[PDB]
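Participant: Here you go, one structure.
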Amino acid sequence: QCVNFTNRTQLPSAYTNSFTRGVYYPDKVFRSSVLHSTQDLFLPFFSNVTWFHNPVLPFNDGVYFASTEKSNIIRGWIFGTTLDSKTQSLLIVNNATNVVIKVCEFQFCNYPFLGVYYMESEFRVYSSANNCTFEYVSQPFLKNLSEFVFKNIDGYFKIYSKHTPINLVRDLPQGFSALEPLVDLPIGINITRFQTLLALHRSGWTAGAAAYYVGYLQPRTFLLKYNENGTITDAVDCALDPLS
Amino acid sequence: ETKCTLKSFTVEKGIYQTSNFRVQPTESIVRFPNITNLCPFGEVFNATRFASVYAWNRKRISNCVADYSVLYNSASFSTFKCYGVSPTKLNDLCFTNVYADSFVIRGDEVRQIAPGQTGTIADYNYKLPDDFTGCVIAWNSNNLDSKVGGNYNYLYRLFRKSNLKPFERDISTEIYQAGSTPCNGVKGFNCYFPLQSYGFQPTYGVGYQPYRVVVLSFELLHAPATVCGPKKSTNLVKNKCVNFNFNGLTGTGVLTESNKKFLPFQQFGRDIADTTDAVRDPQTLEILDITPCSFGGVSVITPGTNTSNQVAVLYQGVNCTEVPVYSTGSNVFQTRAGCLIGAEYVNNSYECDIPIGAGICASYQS
Ligand SMILES: *[C@@H]1O[C@H](CO)[C@@H](O[C@@H]2O[C@H](CO)[C@@H](O)[C@H](O)[C@H]2NC(C)=O)[C@H](O)[C@H]1NC(C)=O
Ligand SMILES: *[C@@H]1O[C@H](CO)[C@@H](O[C@@H]2O[C@H](CO)[C@@H](O)[C@H](O)[C@H]2NC(C)=O)[C@H](O)[C@H]1NC(C)=O
Ligand SMILES: *[C@@H]1O[C@H](CO)[C@@H](O[C@@H]2O[C@H](CO)[C@@H](O)[C@H](O)[C@H]2NC(C)=O)[C@H](O)[C@H]1NC(C)=O
Ligand SMILES: *[C@@H]1O[C@H](CO)[C@@H](O[C@@H]2O[C@H](CO)[C@@H](O)[C@H](O)[C@H]2NC(C)=O)[C@H](O)[C@H]1NC(C)=O
Ligand SMILES: *[C@@H]1O[C@H](CO)[C@@H](O[C@@H]2O[C@H](CO)[C@@H](O)[C@H](O)[C@H]2NC(C)=O)[C@H](O)[C@H]1NC(C)=O
Ligand SMILES: *[C@@H]1O[C@H](CO)[C@@H](O[C@@H]2O[C@H](CO)[C@@H](O)[C@H](O)[C@H]2NC(C)=O)[C@H](O)[C@H]1NC(C)=O
Ligand SMILES: *[C@@H]1O[C@H](CO)[C@@H](O)[C@H](O)[C@H]1NC(C)=O
Ligand SMILES: *[C@@H]1O[C@H](CO)[C@@H](O)[C@H](O)[C@H]1NC(C)=O
Ligand SMILES: *[C@@H]1O[C@H](CO)[C@@H](O)[C@H](O)[C@H]1NC(C)=O
Ligand SMILES: *[C@@H]1O[C@H](CO)[C@@H](O)[C@H](O)[C@H]1NC(C)=O
Ligand SMILES: *[C@@H]1O[C@H](CO)[C@@H](O)[C@H](O)[C@H]1NC(C)=O
Ligand SMILES: *[C@@H]1O[C@H](CO)[C@@H](O)[C@H](O)[C@H]1NC(C)=O
């Protein structure tokens, strides 16, 4: 259940420097005050990320998704290949009290929005769901710079996340914050494209502050530093400079 | 030992290394997370009513731990014919999905549910492939299904034009035509009904008595396997060289208490050259510490076989706490070089005769 609209929203897909964001713990090992070199999929330093203010974007290897959000306007994500009834698809939402993850192969429509009523009761993202397998529920994920890394390897979907109190106006901060493993999921899909879910007030849709940043991962070698407590404090990209 | 290693019947004054020494592991321990998320076998084997064979009820089992031992050892099963694998080893290997097919049949027809079998039920209502891997359970259910007036709720496709491929459910209600006389969905010259009911009664003889049947089929598709049997864990000991299997990470050593502090998501630690040094037990979530149990060479101090015949023994770099006939022997002394038995310490000082190490050496006087 969804309808089209005349006010065809479009986003100012500007570009921004990546700086040194998008670092996550690669495994579960503990190391104290040591420098460790690892080869894996990362977000290269000082690259260009695409800034938006809803397209279907390629997944490629993995994605890095950031939002300088206030009041948590964004809701969820949808992953898959064809996003129809024919092929298996993945959905993730977070309404108000818990994250809901489904691997249900339902089909969507042109406009995948949630909508709220002003005691909220509104959900018409998709229409029909015939076959499906997996389900999962957990605690909610979400001024607030939220960073997420989505990866999918070897039939396993991995999600890393981090939250930061941001004070700068619009650009990404020039700081360092490693991303911690949030969750792992044992599902075999061939995700290649995805989208983004939006929440708008309905009573008059008001969805204009859709400001976020998207970037892509590539394989490379990094050098990480672990302090005494075993947390990552600094990293060095390797194929960036002769000095590196 | 010195004579054998040196390959001579006479040995001169000196110190020689003969062999090694190492503490042997005492016993083995295994640790694993708490057993939880048991597969809901209860709602199948204890369902109020079952489905008929021609519409056999299929359920999917995934993302849980399944314990077949409680079913296997259970003596309430009149028939447990389990073909795909050995049931005893069933708790070990595991798959990515399970299918439970439940229904009710007659006593004699039970033998038809097997690979390479034919018959009414084996061909017209539910078919098993010749290569079927799985495990079939059947038990008498006279006290439930049988009714004094005769239960007729269970039906089976008595008549059908064509046979059934493995795992092929068909609920078609076509009026079967025996001959060439057409029927517009009605009975007549050669037109009958494919489905016929059972007449279960309490006084029906055995074999004509209702038996409830569940077939478990194992699916091993390339997706990650989520259904596996429970892992048995044991108690944990400390301060003893043992071999351990912490959540699949195996190795030998002695386990002590550690004051390290992991972040809430690490599991184990290593320092340099990737050697594990600390583990977090899945059940208590407290950081332990691993240390290799002691080892080192042994050496024999002799004054020359021509002079005397008694010797002393040095265990190199071994604390004089776990030495073990030469377990006590003579006065035992502890040095930076190791532990020394068969010799006695003095507070004099002479020129070095047989260098032992760390600034001390021995001579014959005893
Ligand atoms: C967010 O969505 C989930 C998924 O629908 C809701 O979870 C349901 O909550 C109700 C009542 O709390 C339960 O009866 C259902 O069993 C839950 N699951 C489903 C699939 O419906 C959750 O309530 C929603 N959050 C809010 C604030 O309404
Ligand atoms: C659910 O999945 C089943 C099995 O995959 C579908 O049933 C048949 O599936 C095969 C394999 O793709 C198709 O060739 C058949 O056409 C399917 N049968 C029908 C009647 O469509 C089934 O279609 C799927 N959807 C539902 C609602 O059951
Ligand atoms: C490392 O972990 C410790 C333990 O929580 C953090 O707390 C410090 O602990 C030391 C004692 O070991 C105190 O002297 C500090 O005053 C504590 N600091 C705070 C802010 O509580 C410590 O902050 C962590 N980080 C570092 C770099 O040590
Ligand atoms: C099906 O139900 C029977 C009887 O209710 C179970 O057998 C016993 O059930 C009682 C509870 O009524 C337990 O206290 C016993 O431990 C059970 N005996 C065992 C486990 O050997 C039977 O376990 C049930 N089957 C399933 C799969 O849940
Ligand atoms: C796993 O099982 C153990 C054993 O019951 C749990 O440890 C108990 O935890 C409670 C607190 O919830 C304590 O009151 C008990 O004294 C503990 N018992 C023992 C033997 O340690 C443990 O909480 C369970 N969960 C996990 C994640 O280990
Ligand atoms: C050999 O082992 C013994 C026993 O572990 C050591 O004696 C311990 O010494 C420490 C510190 O000197 C004390 O805290 C312990 O209480 C002692 N234990 C006992 C049982 O007395 C001894 O130090 C070890 N030898 C060497 C050279 O390290
Ligand atoms: C039309 O859409 C744009 C972009 O989404 C938004 O900024 C604007 O407020 C919308 N206007 C109305 C009347 O909805
Ligand atoms: C990112 O792309 C934009 C336009 O595609 C370009 O202007 C910018 O220099 C790029 N950033 C780099 C290469 O770091
Ligand atoms: C937003 O940032 C604050 C820190 O200023 C933090 O306490 C809070 O948990 C963050 N919110 C979310 C949803 O992460
Ligand atoms: C999906 O991925 C599997 C894994 O290799 C592959 O066998 C299958 O052909 C893929 N299906 C596509 C790309 O449609
Ligand atoms: C052993 O020592 C004695 C005393 O000096 C000497 O007479 C004898 O020849 C020695 N024998 C050998 C085999 O060295
Ligand atoms: C040697 O001196 C130590 C003190 O340095 C003393 O304890 C010991 O009794 C003395 N005698 C021997 C045989 O070690």
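The residue numbers of chain A are those assigned by Swiss-Prot, with the residues present covering 14-66, 81-145, 153-176, 187-247, 257-297 sequentially.
The backbone N, Cα and C atoms fix where each Cβ goes, and this holds for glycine too.
What Swiss-Prot shows for this protein is this:
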VARIANT   A:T19 to R  In strain: Delta/B.1.617.2, Omicron/BA.2, Omicron/BA.2.12.1, Omicron/BA.2.75, Omicron/BA.4, Omicron/BA.5
VARIANT   A:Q52 to H  In strain: Omicron/EG.5.1
VARIANT   A:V83 to A  In strain: Omicron/XBB.1.5, Omicron/EG.5.1
VARIANT   A:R102 to I  In strain: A23.1
MUTAGEN   A:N121 to Q  Partial loss of biliverdin affinity
VARIANT   A:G142 to D  In strain: Kappa/B.1.617.1, Omicron/BA.2, Omicron/BA.2.12.1, Omicron/BA.2.75, Omicron/BA.4, Omicron/BA.5, Omicron/BQ.1.1, Omicron/XBB.1.5, Omicron/EG.5.1
VARIANT   A:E154 to K  In strain: Kappa/B.1.617.1
VARIANT   A:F157 to L  In strain: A23.1, Omicron/BA.2.75
VARIANT   A:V213 to G  In strain: Omicron/BA.2, Omicron/BA.2.12.1, Omicron/BA.2.75, Omicron/BA.4, Omicron/BA.5, Omicron/BQ.1.1
VARIANT   A:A222 to V  In strain: 20A.EU1
MUTAGEN   A:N234 to Q  Increased resistance to neutralizing antibodies
Participant: Here are the variant positions: A:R102, A:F157. Which has the lowest count of other Cβ atoms within 10 Å?
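Facilitator: Comparing Cβ neighbours within 10 Å for the variant positions A:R102, A:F157, A:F157 has the fewest.
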Participant: Would you kindly give the Cα-Cα distance separating A:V83 (variant position) and A:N234 (mutagenesis position), rounded to the nearest Å?
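Facilitator: One finds 16 Å between the Cα atoms of these residues.
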Participant: How many whole Å apart are the CA atoms of A:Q52 (variant position) and A:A222 (variant position)?
Facilitator: 16
Participant: According to DSSP, folded down to helix, strand and coil, what is A:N121 (mutagenesis position)?
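Facilitator: SS state of A:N121 (mutagenesis position) = strand.
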Participant: List the recorded positions among A:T19, A:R102, A:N121, A:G142, A:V213, A:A222 whose C-alpha is within 10 Å of the C-alpha of A:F157 (variant position), in sequence order, or say none.
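Facilitator: Those near A:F157 (variant position) - Cα within 10 Å - are A:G142, in sequence order.
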Participant: Using other CB atoms within 10 angstroms as the count, which residue among the recorded positions A:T19, A:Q52, A:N121, A:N234 scores least?
Facilitator: A:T19
Participant: Restricting the comparison to the recorded positions A:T19, A:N121, A:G142, A:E154, A:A222, which residue's C-alpha is spatially nearest the C-alpha of A:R102 (variant position)?
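Facilitator: The smallest Cα gap between A:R102 (variant position) and any of the recorded positions is with A:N121.
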Participant: Please identify, from the variant positions A:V83, A:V213, A:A222, the residue with the sparsest Cβ neighbourhood, meaning fewest other Cβ atoms within 10 angstroms.
Facilitator: A:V213
Participant: Quick test of your reading of the structure: among the variant positions A:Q52, A:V83, A:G142, A:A222, whose CB sits under 6 A from ligand 10?
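Facilitator: From A:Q52, A:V83, A:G142, A:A222, counting a Cβ under 6 Å from ligand 10 as near, there are none.
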Participant: Cα-Cα separation of A:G142 (variant position) and A:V213 (variant position), in Å?
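Facilitator: Approximately 28 Å lies between the Cα of A:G142 (variant position) and that of A:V213 (variant position).
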Participant: I'd like to confirm something. Which of the variant positions, A:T19, A:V83, A:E154, A:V213, A:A222, has a Cα closest to the Cα of A:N121 (mutagenesis position)?
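Facilitator: Result for A:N121 (mutagenesis position): the nearest of the variant positions is A:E154.
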